[PDB]
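Since the structure comes first, as structure tokens, the remarks are kept for the end.
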Amino acid sequence: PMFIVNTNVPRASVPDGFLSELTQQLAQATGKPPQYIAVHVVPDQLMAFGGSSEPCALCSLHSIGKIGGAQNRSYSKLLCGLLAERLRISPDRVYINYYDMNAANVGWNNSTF
Amino acid sequence: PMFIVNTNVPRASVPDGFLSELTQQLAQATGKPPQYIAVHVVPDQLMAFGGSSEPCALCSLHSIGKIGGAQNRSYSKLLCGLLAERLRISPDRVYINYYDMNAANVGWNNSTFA
Amino acid sequence: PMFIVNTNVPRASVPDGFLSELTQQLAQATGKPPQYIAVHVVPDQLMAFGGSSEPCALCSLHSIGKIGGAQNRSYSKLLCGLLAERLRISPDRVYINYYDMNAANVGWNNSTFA
Ligand SMILES: S/C=N\Cc1ccco1
Ligand SMILES: S/C=N\Cc1ccco1
Ligand SMILES: S/C=N\Cc1ccco1
């Protein structure tokens, strides 16, 4: 999995260790080795959710497999829970877009999977 | 709908009301309540379009439904009009990628929409 | 093609000329006219790959066609090569997501490519 979070919360509100936590938690959640997990957090964004500037986030999770109805519910609980606990973003102000990528459509290490 | 715009226009050129205008216009275009609608503008970007650094935008619109050939042709007029007036970007320097998301593939409020 | 690179490499490490080089190399790779090619580089990102903050990149290539198994392998060799040479990012710390977009799902100048 690769996980990207874009948020209006300020950089100083991102706690030390957040990218490590996301790595660890995504490894546990997907069963994938941490080596392949990428995480990207983008604070201080100009965004709104429902016409309001209260803390919010727009996220994506891309994986080659491990995407589906129940799995995505579980990921959303995990990830909305982290954004709430760690970044003080209400879960009802987060969207997470999930992508099940074909291996042939993911480049890595000079080739594709 | 959620709408993201990445642009090389400077932050000071993005009007304070732009996110709210987009929110409202997208609600009217899609018939969705504005509470559901998220908007994100990312200025000051290092970008080129056609090998030029003149103002440009790379955008996305994600929706669960309300995406399709005719609807997308309409949205492009709406969105190019807003980017042209408010960000001074020529409409031929804008791409918008449209994504019709399955409900099971959109997380919100600790769960998905499925 | 439109190519976007998100990286933790700092802005000062991005060579002058990098966006032009990408535009030119993508035109050669895809056979598309440079008029339609867009490139976008985002340095200074808060990023980790494999739990490490060593240089890494998350990238995307969107095209209407010209996406497929062998083609994508070639693009990845090209693009990882450029990121290694110019940004000093190891290839094994790069992901490139490829998207073969339906022409109806790509907005441009007040209409879609359909
Ligand atoms: S393993 C976890 N993520 C690998 C990946 C990268 C792009 C799609 O899936
Ligand atoms: S309602 C408008 N947007 C909701 C949404 C978020 C992601 C895909 O669709
Ligand atoms: S031509 C190269 N890119 C055009 C494009 C933009 C979005 C999908 O394809």
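The residue numbers of chain B are those assigned by Swiss-Prot, with the residues present covering 2-115 sequentially.
Recorded method for this deposit: X-ray crystallography, 1.8 Å.
From the backbone N, Cα and C atoms, a Cβ is placed for every residue, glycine too.
Over all protein chains present, the Cβ of B:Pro2 (active site, proton acceptor) has 21 other Cβ atoms lying within 10 Å. DSSP assigns B:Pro2 (active site, proton acceptor) to coil, not to a helix or a strand. If you look up Swiss-Prot, you'll see B:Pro2 marked as active site, proton acceptor.
What Swiss-Prot records for B:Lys33, B:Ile65, B:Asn98 is substrate binding site. Counting only same-chain residues six or more apart in sequence, the Cβ atoms lying under 8 angstroms from the Cβ of B:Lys33 (substrate binding site) belong to B:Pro2, B:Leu27, B:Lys67.
Same-chain residues at least 6 positions away in sequence with a Cβ under 8 Å from that of B:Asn111 (mutagenesis position) are not found in this chain. Among the mutagenesis experiments that Swiss-Prot reports, B:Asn111 to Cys is described with the note: Causes formation of interchain disulfide bonds with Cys-81 from another subunit.
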Within reach of chain C, those binding-site residues of B:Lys33, B:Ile65, B:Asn98, CB-CB under 8 Å: B:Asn98
Chain A neighbours, restricted to the recorded positions B:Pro2, B:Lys33, B:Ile65, B:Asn98, B:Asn111, by C-beta under 8 angstroms: B:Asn111
Largest inter-residue Cα distance among B:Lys33, B:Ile65, B:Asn98 [record-listed substrate binders, Å]: 20
